[PDB]
Structures are given as structure tokens and as C-alpha cells.
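Encoded as C-alpha cells, the structure appears first; notes follow it.
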There are 2 protein chains.
Amino acid sequence: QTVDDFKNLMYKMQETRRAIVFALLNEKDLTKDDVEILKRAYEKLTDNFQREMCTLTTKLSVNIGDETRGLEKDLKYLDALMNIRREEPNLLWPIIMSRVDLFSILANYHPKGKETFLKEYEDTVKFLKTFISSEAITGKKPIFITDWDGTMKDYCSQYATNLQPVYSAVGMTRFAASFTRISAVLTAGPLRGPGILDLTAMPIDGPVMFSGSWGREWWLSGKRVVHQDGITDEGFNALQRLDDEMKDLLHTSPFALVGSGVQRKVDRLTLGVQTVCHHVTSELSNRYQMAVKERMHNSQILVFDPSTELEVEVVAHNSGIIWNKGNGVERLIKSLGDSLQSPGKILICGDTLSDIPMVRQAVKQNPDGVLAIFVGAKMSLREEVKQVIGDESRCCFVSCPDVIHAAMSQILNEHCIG
Amino acid sequence: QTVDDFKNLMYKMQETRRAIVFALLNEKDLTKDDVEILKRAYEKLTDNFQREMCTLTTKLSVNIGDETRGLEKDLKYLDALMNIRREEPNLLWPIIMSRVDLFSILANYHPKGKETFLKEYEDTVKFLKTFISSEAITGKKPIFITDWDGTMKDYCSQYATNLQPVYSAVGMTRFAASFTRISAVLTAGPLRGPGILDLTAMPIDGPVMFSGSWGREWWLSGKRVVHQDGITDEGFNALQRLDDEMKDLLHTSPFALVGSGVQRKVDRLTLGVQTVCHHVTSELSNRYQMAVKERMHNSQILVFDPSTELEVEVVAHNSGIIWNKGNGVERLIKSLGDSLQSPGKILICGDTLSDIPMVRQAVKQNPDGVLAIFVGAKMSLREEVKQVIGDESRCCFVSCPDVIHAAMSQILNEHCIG
Ligand SMILES: [Mg+2]
Ligand SMILES: [Mg+2]
């Protein structure tokens, strides 16, 4: 009913999710109790419409649509898996997954209809096949680089509970391990506390490398690599002090379930102070922002930024090069000892304009060469993608990530299973 | 209190606005009654918080913030003008306007503060000076091309009442006439019924040329020029028939005060069926969309498109080149007999990604050359602008159109008045 109960529930069913994913990727038995956890988590969100979590001072109405849909699709997926597992006990998990009709499960969620879902699915499948064919030509597996939010994961009203489902995790991990030599994930949010590593349900130390702050931080191999480059050592740590001055403010009753909800990015802090249209009062937001301004201790190398009506930022800087996802990709590839210039295909997935640099860099290195899949892109963005790349023919546009997921599952069913 | 009362009130005070603008641009006396109209229009919107207009079936809560701010700023501006007019009866209007401290009037509306407003103002002024200096170098006045919504005009919750204030109209007209040889306005919405020509408070047949449908239609000189290019004659007129099948649906009680609110664009119809977050019920929207689907009479060259959760489109096509604002600029300049290649500076103003083509085309013709001012642009968009153009130094970023307006007013005060 309250905030911490919701958060703890979601996080529990999420670590349970990771356990399930590990069990499905390492030929381990599927615990019916672990599934029961997700089942209870789903039943809890559907009883009292949406749900409203309250504390001892204020009350917030929270949109749990994404969490509910994720839990639902996961329940259907797992139910199927167990249904074929029971009928044939000692089959390998990929074979059982090859017998799952994921298409029928995901098609009912396409906002434009199943008919469009089918065509987008087929085109995405052929596109992906073109991407996979790179190995048979060059001898080495191609490189896959994607965005998270809106690209591989449906948009969530809260970043704090933007939890990745099981089927997508399994699909992405299998696809990355089987068909790619490099798979990278570039996000704007942090790695942890809460970050992409906490929201994901994937091996993390597997075939997929996760990043944060547009590539300024990475998780590999067992440690965290942070690229300051522009930010000073005093600009840094001061952000840490401010973060300490925020985490205790969250413990009072100011909340972090508003959009982004105070994120600690390598070079800045991004707090969500207001929700569209007007969740949370117009006054509490002002008290919030003023309290944030107070905890900025001159000045002291920390610059305040009102930014928008919904978000607010506290940045270090100013010496630097204005970091973007392109820099993250470049630095990663340079660090790994690989190259984008090497003859072979490159698949890049995105949903917003901030993903265009990733493409840019790629077509600067391999203009043969680059394949792009964009999710829910407006006309202008689609044209921009068509502009950065030559083709046109090398461009693929879908409406939702589930198209990509289903396509990948089909590719796995065809090439890894037969 | 109702819908039509609101619409008629706004339109009346808008034609009154045009009358006032004409009076201020042609050395005519300023009718105190015409000002009184705006005064009553302002008082009517501030009495009962926001306002809710209802009909005989449903009730809608309407955000009239933009209209109220426009009316308010207009009232202050006109009050000043009359205050110096009374103190010196037979002065020329530009001189009186040169004595108006518009900066103090507009600075209180900057969401980031007056301090930022000042710096953005100064930088924009110097930038504009650089733009004006082109005439003294090349002998001919430079070319100015801008976007409307979000660029020269604050965002409005309803396109039907997105009314341009007086001071901005005066400023833009004076600036365009005095410093430019070509001034163009590219919008996505139609020209009329309701269109940009109805929402503007500018001479229309003056120094500024207005367009619609990303340049597919233009108003010059006294007639409307429509570029089909891709759309067939049967694809056209069918859109007109559907439009006829919509305008009568609006007369029932389905409304067009939702965002865009059914727009007749040269190649398509863009209806606003849902508001963020959830103004209007979730069922009435469905009835709306289904009724729209019904009035599509095979099929019959009209393609339906769910697009987003808020908007919906009915497109003709498919043969064409996918028209953008760049094509509008190109076709306009080619039609007028001028050229972007000719040595001289080019100022381009925008707020979204759809304005990037305008820049693109320009830097394809004049890479010396192009100056860009972007309003309320996110980091990614700013970087994209910095990418399309070489400089960097030739880029100017502001937070609100009022910065541009105040800057232009200052330029007028310095060069046209002394
Ligand atoms: Mg993204
Ligand atoms: Mg615009």
C-alpha cells in the first residue's frame, strides 16, 4: 500500500526474475515458487484503474501500467514454458523456447494492431537475418549496439521501477551470445543505486556490456570503469556529497518516484521534481527544489540548471567535449581492442535523437555497413536516421520493442535450433 | 462559459489584435476601445486555477495559460505605448516603441529567471547584429526563415486558440521589412479554417510569407499556392470530402479543442483524439476514432494511421518524396527567383527536429553562411544543430521566443531609430 512496500516488492520479484533468467540460460530447473512470486506480485497490483501509494505526509497516484504488462507477459511466457516442460521433462531450454508461440503473446500489445505487428515482425526478421549473415561473409561475428529505454524496453512512468521482463532478457542474451562478438547497452541513467544493472534481468557479466551516463561509466569485467575526461576531481566527489545530501532527504516525507527521480550520473545529478500533467502539488515541488538548492554546500564548482518544468539538473564541468553516446561507443570499442572500421555489419538500435550519434560514429567508420532499427520514431527522426545513413534500404522502423524481441526469438528458433 | 463563446471571444479579440497591429504599423491612432476589447477578454479569463468549457453533453477543462499570458503581455505593452503616446501626441510609432522597456515586461516570464534572460538577450542581440551586418557587406538584405510554434510563439495547449500577441507581430513585421529581403514562416498546420493565417496578427500580405503543411501551401501574393507533387488528384479532394465529413461531426456533441484538433493538411488529416494526461474520457475518444473510421467513405485511396496515443492521421500518398520543411524552403526560394547560394548570411530559427532540414538545405547552399537560433532545444537537438552546421560560433540557443522578440526590438531601436 505504501512506497517502500511497492519498491521492495518490485525489487524482490526482480531479483527473482534474474534467478529465473539464470535458470533458463543454464539448463536449471524452473522453480514453481519463483514463478509464484511473480504471480503474487501480479495479483497484488490488480485488486483495488491504477494504484496510489501513500506515506505519512503525502499521497501519490502511480501509473503501474508497464510493471503490470511486464508481469503479465512474463506470466504467460513462463506458463507456456512450464506447459511444454511438463509434457517433455528433459528437453533443453532453447528447444522448449522454440516451441513457444511468443508472437501470439506479444501481438496483443501492439497499439497499432496485430496486422501491423505481423508485417513489422517479418521485416524485422529479414533485417535481422541480413545482420546475422555478416559472420558467414567476414568470418567474425558482427557488432550490436542498442539503447535501453524505449528501444529494448517499453517506457515506464517511473525509472525507479523500470523493470526488465524475463522473455526480453532471455532473448537478448541468447541473441547477443549466439550472433554477436560485441553487444553494448548505452543508457543515460546510472549503473546502480538504482541503475540499469538493478533494473535489468540479464547476466550483466555475460555477452552484454552495460553502461551508464551515455557511456561515461561501464560494467566490465567485474568492476566499474568511469570516464571523467572533462570533469575535475573536485567537480566529482562534490556530486557524491550532494548525492549524500539527497538520499537522506528521500528518507523524509520529497520522493523519488517522479519520472527519473534523482539520478546520480557521472557528471551531474538529474532530479525529477514535477510530473506531467500535475501529479504532486505545485508547492511541494517548489519546496523540493529550494531544499535542493540549499544542499549545494560559494559555490563551489556546482552549477544549477532549471532545465525543464519536469526535470532539474546539477552539473559539474565546464572543461570538456560535451559527452554523447557516440563517445561512449568509441571509447568502449577502443578499450576492448576491437574496431568498427573492420569489414562487417553493425546493428544499431534507438528510439530518440540522442541515439543518432551512435549511428553517426558508426557510419563514420563503416559506411557499408551500418544497419539501424528505430522504435516508435516520429517522421522527423525517421528522416534524420535516413539522412545519417546512406540507405534507406538499411533502415528498419518498428513501433514497439516487442517486435525486435519476437524477431530475435524467431532468429534463434531458425538458426540455433533449426 | 461554453465552447463557441470561448472560440468567438478569442477570434474577435484576435481580429481586433490585427486591427491594432495595422494601426501600429501604419501610423494610425490607437483606439482605446480596441484595447478595451483585449482588456475585457483578459478579465473574462480571470474570474472563476483554470477554466472549464462545457456543452450540452460533455465538459472539458481547458488550459488557457498561453492565452492569458499573451493577453497580459499585450495589455502591458499597449498600456506603455499609450502612456508615452499621451505624453507626446504626434510622435511616430517606432520612436514611441523605442521608448518602451519591453525587456522588463518579458523578463518576468522566463522560466529560468531574469538573470538568464539578460544574458540570452545580449547574446541574441549580438547574434542578430551579425545577421544584419550582411547587407553592408553584400549590398542586398539577407534571408530570414523561421518556425512558428515553439520558435516565434509560445506553445499552446490548443491549436484552435494558439493566438499570436501584438508585440511579437509588430516586432517580427518591422524586423522582416527593415532588415530582410525574404522572410518565410514554415508550419505543419493548415493556412486557414483554422490555420496560421487565422492565428497570426501580422499583415500576411506584408514582408512575411506564411506557409502550411511544411511548405506544401503558401500565401502569396493574394492567392493560395498548393504544391501536390506526390499526392494524386483523387487522393486530394477525397481529403476534402472527409474534411466535410468531420466539420459536421464537430457540430454535434466530439470536439476539436484537443491539442491539434482535426487539421486539414495538404496531404493528410491530423486529428487530436486524446489529451495528455487524460482530458476527455477514454471511451469518447474511442467513439471518436471509430466514427472517423466510419466516415472514410473500398478504400478508396485513404490510409488510416493510429500514429500515437494522442494524435491520429489520415494520409493520401503513396507516390512522392516524403515532403519536409527543406522542400518548402527550396520550392519557395526557387519560386521567388532568389537563391540561398548567393553570398550573404541566412538566419534560421527552430525549436524541434523537424526544423533541422531547413538548416540542412541552407548549409548545402551557403556554408559560410548560415546562422541558427534554436528555442528550448534539448541537449541532443543542440548537438544536432551544432553538427549540421560547421560552427558552433554560428549557433545561438535561447529558452523562449521572447528573447528573440526583445532582441529584435532592441535591434530596431538601435538601427531604425538611433
Ligand atoms: Mg533512448
Ligand atoms: Mg517547430
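By Swiss-Prot numbering, chain A shows 63-110, 115-319, 323-366, 371-491, in order.
Per deposition record, X-ray crystallography, 3.0 Å.
Quick reminder: no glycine exception, Cβ is built from N, Cα and C everywhere.
Sequence-distant neighbours of A:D213 (mutagenesis position) (same chain, 6+ apart, CB under 8 A from its CB) are A:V251, A:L252, A:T253, A:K398, A:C422, A:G423, A:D424, A:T425, A:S427, A:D428, A:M431. Here Swiss-Prot notes a mutagenesis experiment, A:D213 to A, with the remark: Loss of catalytic activity.
Long-range Cβ neighbours of A:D215 (mutagenesis position) (same chain, at least 6 residues apart, Cβ-Cβ under 8 Å): A:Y221, A:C222, A:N228, A:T253, A:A254, A:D424. According to Swiss-Prot, the Mg(2+) binding site annotation covers A:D213, A:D215, A:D424.
Record note (Swiss-Prot) on the mutagenesis of A:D215 to A: Loss of catalytic activity.
DSSP gives A:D215 (mutagenesis position) a strand state. For A:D215, the entry in Swiss-Prot reads active site, proton donor/acceptor.
Recorded in Swiss-Prot as a mutagenesis result, A:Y221 to A carries the remark: Reduces catalytic activity. Using a 10 Å Cβ-Cβ cutoff, A:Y221 (mutagenesis position) registers 12 neighbours.
Looking at Swiss-Prot, the entry for mutagenesis of A:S329 to A says: Reduces catalytic activity. Under the DSSP three-state reduction, A:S329 (mutagenesis position) is assigned to coil, being neither helix nor strand. Neighbour density for A:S329 (mutagenesis position): within 10 A of its CB lie 21 other CB atoms from the protein chains shown.
The annotation that Swiss-Prot gives for the mutagenesis experiment A:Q332 to A reads: Strongly reduces catalytic activity.
According to Swiss-Prot, the substrate binding site annotation covers A:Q332, A:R333, A:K334.
Annotation of the mutagenesis experiment A:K334 to A in Swiss-Prot: Strongly reduces catalytic activity. Taking a C-beta cut-off of under 8 Å and a sequence gap of six or more, A:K334 (mutagenesis position) has these contacts in its own chain: A:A254, A:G255, A:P256, A:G278, A:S279, A:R282.
Quoting Swiss-Prot on the mutagenesis of A:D336 to A: Strongly reduces catalytic activity. Look at A:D336 (mutagenesis position): DSSP puts it in coil. Residues near A:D336 (mutagenesis position) in space but far in sequence (CB under 8 A, at least 6 apart, same chain), listed by position: A:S279, A:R282, A:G296, A:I297, A:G301, A:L305, A:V388, A:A389, A:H390, A:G393, A:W396.
Quoting Swiss-Prot on the mutagenesis of A:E386 to A: Reduces catalytic activity. A:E386 (mutagenesis position) falls within a strand segment according to DSSP.
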Least surrounded among the recorded positions, given as A:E386, A:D424, when other CB atoms within 10 Å are counted: A:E386
Euclidean distance between Cα atoms of A:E386 (mutagenesis position) and A:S329 (mutagenesis position), Å: 11
List of the recorded positions A:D215, A:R333, A:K334 facing chain B, defined by a Cβ pair under 8 Å: none
Where the C-beta lies under 6 angstroms from ligand 1, the matching recorded positions among A:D213, A:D215, A:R333, A:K334, A:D336, A:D424: A:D213, A:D215, A:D424
Other residues, Cβ within 8 Å of A:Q332, A:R333, A:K334 Cβ centroid (substrate site): A:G255, A:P256, A:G278, A:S279, A:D309, A:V331, A:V335, A:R337, A:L338, A:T339
Local backbone state of A:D424 (Mg(2+) binding site), from DSSP in three classes: coil
Length in angstrom of the chain break flanked by A:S319 and A:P323 (3 residues not modelled, CA to CA): 5
Greatest C-beta neighbour count within 10 angstroms, which of the recorded positions A:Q332, A:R333: A:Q332
